[PDB]
Number of protein chains: 2
Amino acid sequence: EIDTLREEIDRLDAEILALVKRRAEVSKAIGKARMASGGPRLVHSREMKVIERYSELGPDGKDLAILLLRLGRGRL
Amino acid sequence: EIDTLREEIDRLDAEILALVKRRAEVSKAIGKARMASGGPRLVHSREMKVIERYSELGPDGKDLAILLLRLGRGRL
């Protein structure tokens, strides 16, 4: 029944938004700790593994991982 | 400490991936029920509200909502 399915979607989006906001805050912290310690960014090791993880969803999955990594970027 | 922050990221991504997979399955169902009942797609009402919800994250947020809606599209 559509309305039950719709309310399942709204529950899923509440959970996703909360987790993405937290992921953005944690990534920002990791960024601070990288810059405040030098050392290269882990693009080809760790970031590529994150993109591969979400690639299980298909190519819109790869793009989703790319946006999550953008959300973790430092602001002045 | 980086390694603790890194393990928090990996926990957050496990949760996000599980919820996105479920959201894809539920959206597909809503799609089936729409087609199998006619009626217009709720682009300007419901989909726009989902994009607005994720827009709280910034423009990468708008793009994230667009990809979540794509993941819900029917396959033969």
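Residue numbering for chain A follows Swiss-Prot, covering 28-103 in order.
A Cβ is built for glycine as well, from the same backbone N, Cα and C atoms used for every other residue.
A:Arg61 to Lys appears in Swiss-Prot as a published mutagenesis result, with the remark: It is catalytically catastrophic, but strongly activated by AroG. Under the heading chorismate binding site, Swiss-Prot lists A:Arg61, A:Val70, A:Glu74. The annotation that Swiss-Prot gives for the mutagenesis experiment A:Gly101 to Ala reads: The catalytic efficiency and the affinity are 5 and 3-fold lower than the wild-type. The activation by AroG is 10-fold lower than the wild-type. In Swiss-Prot, a mutagenesis experiment is listed as A:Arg102 to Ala, annotated with the note The catalytic efficiency and the affinity are slightly modified. The activation by AroG is 2-fold lower than the wild-type. Quoted from Swiss-Prot, the note on mutagenesis experiment A:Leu103 to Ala is: The catalytic efficiency and the affinity are identical to the wild-type. The activation by AroG is 10-fold lower than the wild type.
All features noted in Swiss-Prot, drawn onto the structure.
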{"residue": "A:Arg61", "record": "mutagenesis position", "DSSP (3 states)": "helix"}
{"residue": "A:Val70", "record": "chorismate binding site", "DSSP (3 states)": "helix"}
{"residue": "A:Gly101", "record": "mutagenesis position", "DSSP (3 states)": "coil"}
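The recorded positions A:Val70, A:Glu74, A:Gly101, A:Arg102, A:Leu103 include none with a CA atom within 10 A of the CA of A:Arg61 (mutagenesis position). Not a single one of the mutagenesis positions A:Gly101, A:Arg102, A:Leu103 has a C-alpha within 10 angstroms of the C-alpha of A:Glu74 (chorismate binding site).
Taking each Cβ in turn and tallying the other Cβ atoms within 10 Å, the top scorer among the recorded positions A:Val70, A:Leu103 is A:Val70. By the criterion of other Cβ atoms within 10 Å of the residue's own Cβ, the least surrounded of the mutagenesis positions A:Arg61, A:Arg102 is A:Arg102.
Across the fold, the C-alpha of A:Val70 (chorismate binding site) and the C-alpha of A:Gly101 (mutagenesis position) stand 16 Å from each other. Taking the mean position of the Cβ atoms of A:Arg61, A:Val70, A:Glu74 as the chorismate site, the remaining residues of that chain whose Cβ falls within 8 Å of it are A:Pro67, A:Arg68, A:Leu69, A:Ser72, A:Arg73.
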